[PDB]
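Undergrad: Structure provided below as structure tokens; questions to follow.
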Amino acid sequence: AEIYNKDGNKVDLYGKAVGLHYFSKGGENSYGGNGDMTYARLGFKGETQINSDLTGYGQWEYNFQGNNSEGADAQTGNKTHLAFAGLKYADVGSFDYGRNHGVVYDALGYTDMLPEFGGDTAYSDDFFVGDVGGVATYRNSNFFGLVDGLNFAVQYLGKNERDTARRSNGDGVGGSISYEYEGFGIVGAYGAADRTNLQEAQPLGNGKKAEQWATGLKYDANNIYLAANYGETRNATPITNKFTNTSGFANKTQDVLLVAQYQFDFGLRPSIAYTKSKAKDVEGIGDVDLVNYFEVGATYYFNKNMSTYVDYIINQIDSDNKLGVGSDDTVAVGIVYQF
Amino acid sequence: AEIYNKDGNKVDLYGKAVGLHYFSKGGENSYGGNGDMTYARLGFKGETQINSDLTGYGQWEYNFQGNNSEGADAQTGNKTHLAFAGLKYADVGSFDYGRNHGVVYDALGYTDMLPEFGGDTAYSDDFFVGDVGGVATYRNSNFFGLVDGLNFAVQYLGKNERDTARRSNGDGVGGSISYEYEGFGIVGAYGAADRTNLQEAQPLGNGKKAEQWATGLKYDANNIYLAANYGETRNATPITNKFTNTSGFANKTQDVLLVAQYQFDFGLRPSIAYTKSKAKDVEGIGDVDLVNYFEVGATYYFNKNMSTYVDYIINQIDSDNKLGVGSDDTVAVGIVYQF
Amino acid sequence: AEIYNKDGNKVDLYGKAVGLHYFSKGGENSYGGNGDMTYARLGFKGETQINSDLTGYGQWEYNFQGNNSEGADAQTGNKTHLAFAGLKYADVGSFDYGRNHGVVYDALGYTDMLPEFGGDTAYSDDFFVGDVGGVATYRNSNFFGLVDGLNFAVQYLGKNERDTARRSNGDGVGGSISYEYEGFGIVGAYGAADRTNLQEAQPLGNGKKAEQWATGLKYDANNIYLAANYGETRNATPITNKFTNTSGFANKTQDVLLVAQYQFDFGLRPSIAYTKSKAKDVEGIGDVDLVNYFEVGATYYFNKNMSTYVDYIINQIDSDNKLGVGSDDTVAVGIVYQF
Ligand SMILES: [Zn+2]
Ligand SMILES: [Zn+2]
Ligand SMILES: [Zn+2]
């Protein structure tokens, strides 16, 4: 919803309301939990034409949880999702700074396409794989205008020293390259950064640096969407040992995400997917699976504004998992109004 | 404020700012407290025409308290009020899911009409009487188009297992019926649901199920508004014993709300009302009044956007109340800008 | 962004997104800290024409921090900044109530003009010098229409009894007078109020009343901005002893703020400034500086919607300060999109 269009500044206000329920057995041992998951989003996006070659922009978006009560748990899950401003110049590129997506999410975005679940390895406040605070990002499209379909990015992750180790990071750099051609895209992305002393001081995870890289292919044409991601992390992936009640990072993970979808004309969009992430060299455990499931789902788009969906996670994690990762299935049902 | 009207999607943005002060003596022993009560609301409402018989909709609304400081108490009282999405079909009815009003509020809404106070028995996160999270609601107007003025609803309350007993509920069903004719409306509504083990485990309240029902009449015509509600609850009404510092639910309550108002042409809207709610079979107390007052107030509407109001609670609760319910009067003064 | 203009009600929606980083050494001993400081604002402003002489208005504005994570620290720094409603009558004046600026901020606003820093003595939840909750404010412009440029205000501060002493206040009155002529403005403002028993009960600060006054001159013309504030506080200024880990108010402070700026045509706006605030008669310390720095900075306005800035604080606080006030420099870099 464009609330402003004058003298080359446009602002859009946008938002959505997501009625959502998760169904698991009893669901502390399930993939996604059990119960009401309703939530809403609000945000704006602005773009100003400063001169013929130079445009400025900003975006903000907030998540309000709607599955809390009015009492002490009222703001649980609320958060800024995005908040950044930048400048884009004719064929030089663009620069922005704020709370934005890590550059490795340029690869991991390929498979983050399921109705409700998926994108399990694109953690937030996790260096370069998801939403992080304090990233400057340089981006270039069509390689300075010289090569159509050829994009690249370089990102400086600023150190965030937070109270918990799970949410902290040190100084870091990363980058990405994508090519897109006749329906297809290929991408690679990499980032490395310091761990904070508090992260170091965790039982799980040993190393002075964190590292995350991923590659991906996708096909997005003829009503079809197909993608594959492969990824590898060192000292970077957050883990918890539910038996010993300890927390930290996986010394190494190996990540596979695959997704296949088809979009019917009349709005039905079936989906199948697979996610496996394996931890290795975990203090006191050795090797252990973090995520391992198949997904079957569908979204029904009535139009640009309304949709319903059901998302089934056939959970292949096993009951005797060494970290306590939950092994039960989850089904999500959702109804979305957005503008 | 309609920010979007195109191709049969309309979105409204709305909000208000409420400068508000409560005056009691000293006010921990008063009906409504003492001091600044300013707050603001923001929300949107969307409606999309999917086809000729089928419309989709969503609503979200947030409460920001404006009587906090910037420090540790900054978000106290903030909360999602509403957050839901649904579909309405030609003369079949409508379905929605999210954070919405309990179906018993279809009756209790009749008297929830005072400038500032009132609606004392339409508690939030209290099964079916007020705002609750995780309700699916089916609604039918004019009985499938067959009977003008005859409405009904059926609601499935999903279990919310929360950290506190005050805010939790189990699985539940409920419904309502209203008829509206030549200025008048009559209504009845009922709901029953499981109590969670944590609720069971409270000192106050004993029972495996919660139950809430109410009936009401109103007259809304010729500048007059008159309504009466009668209600009864079992194991459902939240109570606290301020002497023993314990909390739980009333085994039984009996509820009476009456309201009379007149709307002058030139914007003055005087009000009188009465609320009595009696607890029974309360562990360690037996019978005790929860709410017992008369109200005298007025709102001055300058127009659709601006109003002032004063709301006086002559508090009939007595100084020796057995639960510690406050017995002092309260006066609220308010100025409202809304859009 | 005006989202509504009809029948003499107008509403504006506004907001901004501030990508911001602070650079200090290591930065617990610095002026402004170290790291990501991104944040966003959203608000509305409404004005309704009730009749030819009487207009009603409301404003609300929220601060969302964008330099938090999604976990336990997600809402840190979030707060209502403003939230009030009122009425303005032809040449009688205006009245409003809510969370608004203390009347002494009518003087202190003169120098609160730096890119990022400054306004150091206009604390929030501090009686009359900054944002406070529960103020009624009467305002008059051009002295009932009789004297152009001559404005005055009187403000009733309502008691806020909060959990902490830092954020509380008692009942209070205050006022201000300004004259504005041929480019210049002069102003004086004063307020006094009760301290709460909890404030009294603090180690730092002794007195039954709080008092704050300030005067100011400014010049705002020919692309130049120059201002000076002088201020004095008794029992009102919040202080902490980082050595003894105690908190309270300064028995007396003396405050000086000066600012000089020039606005180039092509959008560059250099700045220099000075702030000194001295505490006196501080229990266990005697006299000690709270703030003492020089500022050098600049903002580049690309247009009404986009700007960049850099703000350097040459910190003159000394390493051996008796309260533990940080003595290191800070540099802020910022990029702003606003609408
Ligand atoms: Zn994201
Ligand atoms: Zn409600
Ligand atoms: Zn302010």
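To match Swiss-Prot, the residue numbers of chain C are left as they are there, and the shown ones run 23-48, 50-362.
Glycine is treated like the rest: Cβ placed from N, Cα and C.
Here's the feature list from Swiss-Prot:
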type    : residues        : note
VARIANT : C:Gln88 to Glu  : In strain: B/r; AA sequence
VARIANT : C:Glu139 to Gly : In strain: B/r; AA sequence
VARIANT : C:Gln284 to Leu : In strain: B/r; AA sequence
Undergrad: DSSP secondary structure for C:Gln88 (variant position), reduced to helix/strand/coil, please.
TA: strand
Undergrad: Specify the secondary structure state of C:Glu139 (variant position) as given by DSSP, simplified to three classes.
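TA: DSSP assigns C:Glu139 (variant position) to coil.
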Undergrad: Rounded to the nearest Å, what's the C-alpha distance separating C:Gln88 (variant position) and C:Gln284 (variant position)? Just drop the number here, would you?
TA: 28
Undergrad: Rounded to a whole angstrom, what is the C-alpha distance between C:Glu139 (variant position) and C:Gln284 (variant position)?
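TA: One finds 14 Å between the Cα atoms of these residues.
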Undergrad: Go through the variant positions C:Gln88, C:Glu139, C:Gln284 for me and flag any whose C-beta is under 8 angstroms from a C-beta on chain A.
TA: C:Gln88
Undergrad: In sequence order, what residues of the same chain, 6+ apart, have a Cβ less than 8 Å from the Cβ of C:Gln284 (variant position)?
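TA: Sequence-distant Cβ neighbours: C:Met136, C:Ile247, C:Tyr248, C:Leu249, C:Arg292, C:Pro293, C:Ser294, C:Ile295.
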Undergrad: Could you tally the C-beta atoms, other than its own, that fall within 10 angstroms of the C-beta of C:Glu139 (variant position)?
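TA: Result for C:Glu139 (variant position): 22 neighbouring Cβ atoms inside 10 Å.
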Undergrad: For C:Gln88 (variant position), what is the tally of other C-beta atoms lying within 10 angstroms of its C-beta?
TA: 22
